[PDB]
Amino acid sequence: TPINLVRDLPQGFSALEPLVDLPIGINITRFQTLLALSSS
Amino acid sequence: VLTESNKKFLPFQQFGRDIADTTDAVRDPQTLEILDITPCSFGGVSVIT
Ligand SMILES: *[C@@H]1O[C@H](CO)[C@@H](O[C@@H]2O[C@H](CO)[C@@H](O)[C@H](O)[C@H]2NC(C)=O)[C@H](O)[C@H]1NC(C)=O
């Protein structure tokens, strides 16, 4: 959904359709995002 | 009775349920098309004499 705001969550309503169902069945207990990529 | 359905099933949707948990619309596994389901006609028979 296109949103002009980039600093605050917008106001409205939209439903998310599924994209894929992965039949894996692990522990996921913790997760981390992968950003694009400290002396000086 | 199977009939061509004008319902726009989303790509991930296959079945169409009614209030009674009955499928009133299905998607054919072979051809990706949606068919309405309507039960065969029924009713009481009254004998006038
Ligand atoms: C999923 O993996 C986690 C690994 O953390 C397991 O969690 C441990 O499960 C045992 C159960 O006997 C606990 O004694 C541990 O305290 C749990 N570890 C942590 C860090 O919480 C788990 O067994 C696996 N299955 C389930 C249902 O969680």
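Following Swiss-Prot, chain B shows residues 551-599, kept in their order.
We read in the header that electron microscopy, 2.5 Å was used to get this structure.
Note: Cβ is positioned from N, Cα and C throughout, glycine not excepted.
Under the heading of natural variants, Swiss-Prot lists B:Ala570 to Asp and annotates it as follows: In strain: Alpha/B.1.1.7. Taken residue by residue with DSSP, B:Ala570 (variant position) is part of neither helix nor strand, so it is coil.
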Ten-angstrom check, please: count other Cβ atoms within 10 Å of the Cβ of B:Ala570 (variant position), all chains counted.
6
